[PDB]
Amino acid sequence: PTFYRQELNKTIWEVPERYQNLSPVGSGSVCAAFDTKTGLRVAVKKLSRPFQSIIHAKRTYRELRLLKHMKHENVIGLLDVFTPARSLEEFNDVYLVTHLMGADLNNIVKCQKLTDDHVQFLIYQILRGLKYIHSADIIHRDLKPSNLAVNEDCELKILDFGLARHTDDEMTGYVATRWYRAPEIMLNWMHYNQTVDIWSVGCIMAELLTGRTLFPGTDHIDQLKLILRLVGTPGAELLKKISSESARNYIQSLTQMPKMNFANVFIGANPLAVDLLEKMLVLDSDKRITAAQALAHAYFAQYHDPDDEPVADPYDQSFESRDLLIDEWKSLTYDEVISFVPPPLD
Amino acid sequence: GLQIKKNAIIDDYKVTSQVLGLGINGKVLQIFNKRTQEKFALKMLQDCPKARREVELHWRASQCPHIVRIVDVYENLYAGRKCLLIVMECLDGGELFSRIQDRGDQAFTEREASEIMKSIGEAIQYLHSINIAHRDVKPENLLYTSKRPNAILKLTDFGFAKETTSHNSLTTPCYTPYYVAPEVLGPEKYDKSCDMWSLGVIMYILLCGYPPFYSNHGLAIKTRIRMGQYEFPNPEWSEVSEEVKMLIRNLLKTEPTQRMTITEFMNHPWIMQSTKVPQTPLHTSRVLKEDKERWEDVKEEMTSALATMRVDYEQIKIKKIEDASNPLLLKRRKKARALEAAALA
Ligand SMILES: CCCc1c(C(=O)Nc2cc(S(=O)(=O)N(C)C)ccc2C)cnn1-c1ccccc1
């Protein structure tokens, strides 16, 4: 392999000459390019400062190992990873290549009036993508309209695997973005057993159907007010499942309200779309619908095919919970860069 | 009314190989004008429909001391590329918070943060008066002219600049129905409102030395379950004025329309009569000094969160479902034909 130097995004880029016409994108260090060996138009991402702190060096090895295992048509899929360094001694930079997309939902919502048929196919592939990512034990934890890229025609891919891990009983609290986070996170500390993203799509599904935000919580506390306004205050049967005492006293301080029929708030929406939203926005986490069950909903009778909704091979942890030196994560990241086998474009 | 000179740059200027930092789309070079011996900088800015509308706006904002002065723009060819050679005033003072980073003994006062914000406000007030909505106002785009204390803070990085419509929003009423009405698309409402959003963040950064958002979040003004007093934590926000602590609430309002405008921000007492501002000491100089490595991440998350406050007009429109095609679309539609032929026999 041979590289060529180029100054882009306030840094110097030396990528293989199989990627030509490197052009910046904006805020996003990513560059739009053309791949000669595949004939496709791809995007190349430059990890700015990948190894500066123990958290950064550990997160890079954790992140890179995830993109390796992702093999869907609705999830982001690593086409090529490389580094200009020939040996480990000169290894201080890394790059990532993936399909170029064109847009993201967040900018689409603020720009386009989406139709009911749009929501059917857009949410379908999310749930179809949700089935894959959840097949291997993992939580996306950052599902939001700015993390779902959308192409010119209709294809979309899930993005931003920065905060995702194999499901465990106890794990880092206060994780998801609030407007698209579940009420379990602040109510119960080591909760959120693979249901926030399902709850997040419910928030996302109402974004496309409306154009505004379901729960635009100003502060952390205002989130609990706007959520419980729609889903109703939890009953004493569920109020015992709450972990914190200071939290339980807060819920008991609001005016008690029940669930309102979601068909009364979403005017003009599809009754099946409202019926799915009622299943994706249930306070009881154990009773909320799963992604595998969400595909069988009648809202996707136009696109549901039970033979083309594949699952994953389980991804084991194997080093993700260890604590090592900066150089160890840099070498463990190196071992996974050379071990990458690109897939053939059948 | 700017006229792009079409003649080669080497006829009037002397280009050197000395690099003045790396830009986003190329290299910044040192450049002198022989007729004046005036040192400048050079921007590549490859020619395109985007480049000519930006320079048209950065030209208009040049007659504002708190905005870097464009001196002239050429249209020549470099490395076989149709380029728009841009010459600018050389800014040597460095980043705004790098000047506050290295502070010997004099503590940062709230008054010093007032004329700094009044300076940035005069730039945004000029831009909004002529309807150019800059939407990348962040620390790395606020450079001083020189290391000398007599420097003048200037605004740069017009890459996301946009001319907008001067249409004041009609301010949604307090009485709303239970149901959520279908939204009417008004994407231009994120143009000016995004500017003031940066004003509150910069103002927040200055007073405490760190940004509102803890991590993978935004504009929320916490590694434990905090129930209150998370807005301005007391360890460094104790001696801050209440009028100032609530101005940031108006600028960092989650709603674009209800957010404070630039005419109101420049007319606020803490900005208008900046001379009679309390002289309370701050902790910026020490908070920034506590971690230089975390400060770079501060620049990263602010840039990512800035994309949510702005609209990327250079993105595609999703076609109507019947007009689009993709591998997954035809995988389902061709399967639909299989049932038809299968039903025949
Ligand atoms: C930040 C989105 C950039 C963007 C992408 C992208 O970011 N691709 C991408 C993701 C990861 S990631 O999921 O692992 N992550 C974010 C860390 C790693 C590597 C690439 C190469 C695709 N289209 N646009 C895009 C968006 C709008 C218009 C045109 C293009």
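All chain B residue numbers match Swiss-Prot; in order, they span 51-271, 276-399.
Header says: X-ray crystallography, 3.7 Å.
Any Cβ shown, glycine's included, is placed from N, Cα and C.
According to Swiss-Prot, the feature ATP binding site maps to B:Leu70, B:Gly71, B:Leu72, B:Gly73, B:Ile74, B:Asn75, B:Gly76, B:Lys77, B:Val78, B:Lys93. Counting every protein chain shown, the number of other Cβ atoms lying within 10 Å of the Cβ of B:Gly76 (ATP binding site) is 19.
Record note (Swiss-Prot), mutagenesis B:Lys93 to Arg: Kinase defective mutant, abolishes activity. The unchanged residue is displayed. In sequence order, B:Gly73, B:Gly76, B:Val78, B:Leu135, B:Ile136, B:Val137, B:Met138 are the residues of the chain that are 6 or more apart from B:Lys93 (mutagenesis position) and have a CB within less than 8 Å of its CB.
Summarising the environment of B:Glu139 (staurosporine binding site), the number of other Cβ atoms within 10 Å of its Cβ, over all protein chains shown, is 19. Taken from Swiss-Prot, the feature staurosporine binding site covers B:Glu139, B:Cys140, B:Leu141.
Residues or ranges marked as active site, proton acceptor in Swiss-Prot: B:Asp186. The Cβ of B:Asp186 (active site, proton acceptor) lies under 8 Å from the Cβ of B:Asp207, B:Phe208, B:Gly209, B:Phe210, B:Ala211, B:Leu360, each of these being in the same chain and 6 or more residues away along the sequence. B:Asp186 (active site, proton acceptor) falls outside any helix or strand according to DSSP and counts as coil.
Under DSSP, B:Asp207 (mutagenesis position) is assigned to coil, being neither helix nor strand in the three-state scheme. For the mutagenesis result B:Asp207 to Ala, the note given in Swiss-Prot is Kinase defective mutant, abolishes activity.
Experimental mutagenesis at this site is recorded by Swiss-Prot as B:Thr222 to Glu, annotated: Mimicks phosphorylation state and constitutive protein kinase activity; when associated with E-334. When secondary structure is read from DSSP and collapsed to three states, B:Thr222 (mutagenesis position) falls in the coil class. Less than 8 angstroms from the CB of B:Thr222 (mutagenesis position) sit B:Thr311, B:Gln312, each of them six or more residues away in the same chain.
Per Swiss-Prot, mutagenesis B:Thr222 to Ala is noted as: Strong decrease in kinase activity.
Under the heading of mutagenesis, Swiss-Prot lists B:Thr222 to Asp and annotates it as follows: Mimicks phosphorylation state, leading to slight increase of basal kinase activity.
According to Swiss-Prot, the mutagenesis experiment B:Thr334 to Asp or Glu carries the following note: Mimicks phosphorylation state, leading to elevated basal kinase activity. For B:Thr334 (mutagenesis position), the same-chain residues lying six or more positions away in sequence with a CB closer than 8 A to its CB are B:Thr159, B:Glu160, B:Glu293, B:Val294, B:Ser295.
In Swiss-Prot, a mutagenesis experiment is listed as B:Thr334 to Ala, annotated with the note Slight decrease in kinase activity.
One mutagenesis experiment catalogued in Swiss-Prot, B:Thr334 to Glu, is accompanied by this note: Mimicks phosphorylation state and constitutive protein kinase activity; when associated with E-222.
Recorded in Swiss-Prot as a mutagenesis result, B:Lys353 to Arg carries the remark: Induces decreased sumoylation and increase in protein kinase activity. Of all the Cβ atoms in the protein chains shown, 15 others lie within 10 Å of the Cβ of B:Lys353 (mutagenesis position).
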Report summary line: Those recorded positions out of B:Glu139, B:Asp207, B:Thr334 that pass a Cβ cut-off of under 8 Å to chain A are none
Query raised in the report: Roughly how wide, in whole Å, is the group B:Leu70, B:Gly71, B:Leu72, B:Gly73, B:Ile74, B:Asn75, B:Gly76, B:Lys77, B:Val78, B:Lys93 that binds ATP, by largest Cα to Cα distance?
Result: 14
Query - The one of B:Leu70, B:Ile74 whose CB sees the fewest other CB atoms within 10 Å, among these binding-site residues - result: B:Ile74
Query - Length in angstrom of the chain break flanked by B:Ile271 and B:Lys276 (4 residues not modelled, CA to CA) - result: 10
Requested in this report: May I ask for the distance between B:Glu139 (staurosporine binding site) and B:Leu70 (ATP binding site), taken between their Cα atoms and rounded to an integer number of Å?
Outcome: 12
Report summary line: In chain order, residues whose C-beta lies under 8 angstroms from the C-beta of B:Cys140 (staurosporine binding site), counting only those at least six residues away in the same chain, are B:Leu70, B:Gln80, B:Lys89, B:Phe90, B:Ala91
Report summary line: Excluding its own, the Cβ atoms lying within 10 Å of the Cβ of B:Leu72 (ATP binding site) add up to 15
